[PDB]
Amino acid sequence: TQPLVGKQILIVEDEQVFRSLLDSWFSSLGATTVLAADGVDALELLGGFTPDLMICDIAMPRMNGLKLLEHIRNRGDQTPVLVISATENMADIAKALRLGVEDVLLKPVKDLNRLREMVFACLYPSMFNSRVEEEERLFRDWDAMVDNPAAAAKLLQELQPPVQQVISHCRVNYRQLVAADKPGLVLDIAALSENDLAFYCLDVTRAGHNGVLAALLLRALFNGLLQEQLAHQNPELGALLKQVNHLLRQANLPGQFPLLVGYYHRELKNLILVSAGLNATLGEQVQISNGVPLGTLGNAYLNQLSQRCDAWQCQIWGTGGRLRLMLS
Amino acid sequence: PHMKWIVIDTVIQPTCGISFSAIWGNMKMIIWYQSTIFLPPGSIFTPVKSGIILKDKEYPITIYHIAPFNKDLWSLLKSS
């Protein structure tokens, strides 16, 4: 066949029979294979030519295959390296995984089809993101009966901010009237600086347990993410919403995620707000746009607003809760 | 026989009380679990129904989320 046409593949194996087996398998698929029997020979071959994919065995090499991985990463080539080991040297498998390796195979060669799967997934990751899609489905079903949504819901309820607090020398109060202790509308307020404050509001009743997870993930990273978008500046909340959509996508958190994101600068007396899913209003009154919840539409691509006030009163409500937020 | 899964790395968020661990079993996975159990990188363990046998001791592990590994999400976790 002709799948691996023009695919330079390096095989660093020390047992001759396994060398021949791997080379015959790769050449049967049309790959241009280079074989080494020694770790130093491996290092030389690497200095010489760049293989599209590499296979290394840390089992009885002249130089530890894990040390060859260490060298490759120290050079920053970051070339793919599929490793071969056995049920032994579990720690070596760990060390390889900490290195930029792709997968692992047991020393016996029985499941060749899984080898084809892994090799193709590595060589054309975009084409074979079918694996990622299938795994997403599998883990969505898997999570249902291994995870404890009750514990996550309780943790989210426990982590909610105090009712009244001063952040960035801004007075801040919030009061929710929907049934509490059943996590619905959820808020987080963080200080981005001595003058910048930010917050997010999510109705976790729409995504279910995933929503709770999303909320938790937000409280872990929202600050960070916003700071990153503030790194490349002298705002732009919408990019933060899209990045949050992509975060929930990277984690296996499907469903609808109605969100609101706000940012107040005290010295600039400015509040900026964007909504994708959640209703809200806030004064000089302005009703925030409903928007399309995250995890849907691909990209909400919604608007912002600047009122240029010192104190504000914004009520935020969705199908799962109603809340008030106040800054004085 | 017993499954021998290995913790590739782990991140703990003080903002929350969560431990995120990238682990290898037959494939790479990200687990969001309760911080109470501490799984340093390189730890080898056997999974069990709502539990983990490590060093011949069965710890009750509270799992929040199980997902396939994501390089981007894990790098984001490690940057906090």
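Here chain A follows Swiss-Prot, giving residues 2-235, 239-286, 289-290, 292-335 in order.
So this one's X-ray crystallography, 3.3 Å, going by the header.
Placement of Cβ uses the backbone N, Cα and C atoms for every residue, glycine included.
According to Swiss-Prot, the domain 'Response regulatory' annotation covers A:9-123.
Under its mutagenesis annotations, Swiss-Prot gives A:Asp58 to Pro, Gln or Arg the following note: Lack of phosphorylation. Cannot bind RpoS. In the three-state DSSP assignment, the secondary structure recorded for A:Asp58 (mutagenesis position) is strand.
Within 10 Å of the Cβ of A:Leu67 (mutagenesis position) there are 23 other Cβ atoms, across all protein chains. Secondary structure at A:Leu67 (mutagenesis position), taken from DSSP and collapsed to helix, strand or coil, is helix. Here Swiss-Prot describes A:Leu67 to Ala as a published mutagenesis experiment; the accompanying note says: Lack of phosphorylation.
Quoted from Swiss-Prot, the note on mutagenesis experiment A:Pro109 to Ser is: Resistant to IraP but not to IraD. Increases stabilization by IraM. Decreases phosphorylation. For A:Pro109 (mutagenesis position), no same-chain residue lying six or more positions away in sequence has a CB closer than 8 A to its CB.
In Swiss-Prot, the entry for mutagenesis A:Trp143 to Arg states: Resistant to both IraP and IraD. Increases stabilization by IraM. The structure shown retains the original residue. Other C-beta atoms found within 10 angstroms of the C-beta of A:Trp143 (mutagenesis position) number 16, with every protein chain shown included.
For the mutagenesis result A:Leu214 to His, the note given in Swiss-Prot is Resistant to IraP and IraD. The DSSP secondary structure for A:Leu214 (mutagenesis position) is helix.
Experimental mutagenesis at this site is recorded by Swiss-Prot as A:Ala216 to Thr, annotated: Resistant to IraP, IraD and IraM. A sphere of 10 angstroms centred on the C-beta of A:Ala216 (mutagenesis position) encloses 31 other C-beta atoms.
Long-range Cβ proximity for A:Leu218 (mutagenesis position), meaning a same-chain Cβ under 8 A and a gap of 6 or more residues, is found for A:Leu251, A:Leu252, A:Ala255, A:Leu257. Annotation of the published mutagenesis A:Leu218 to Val in Swiss-Prot: Resistant to IraP, IraD and IraM; the original residue is retained in the structure shown.
A:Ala255 to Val appears in Swiss-Prot as a mutagenesis experiment; the accompanying note says: Resistant to IraM. DSSP assigns A:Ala255 (mutagenesis position) to coil, not to a helix or a strand.
Figure note: comparing Cβ neighbours within 10 Å for the mutagenesis positions A:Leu214, A:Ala255, the maximum is reached by A:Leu214.
Summarising the environment of A:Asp58 (mutagenesis position), the number of other Cβ atoms within 10 Å of its Cβ, over all protein chains shown, is 23. By a Cβ separation below 8 angstroms, chain B lies close to these of the mutagenesis positions A:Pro109, A:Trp143, A:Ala216: A:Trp143.
Listed mutagenesis positions near A:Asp58 (mutagenesis position): A:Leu67 (candidates A:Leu67, A:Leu214, A:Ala216; Cα-Cα distance within 10 Å). Here the deposited model leaves out 2 residues, and the two residues on either side, A:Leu286 and A:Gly289, have Cα atoms 6 Å apart.
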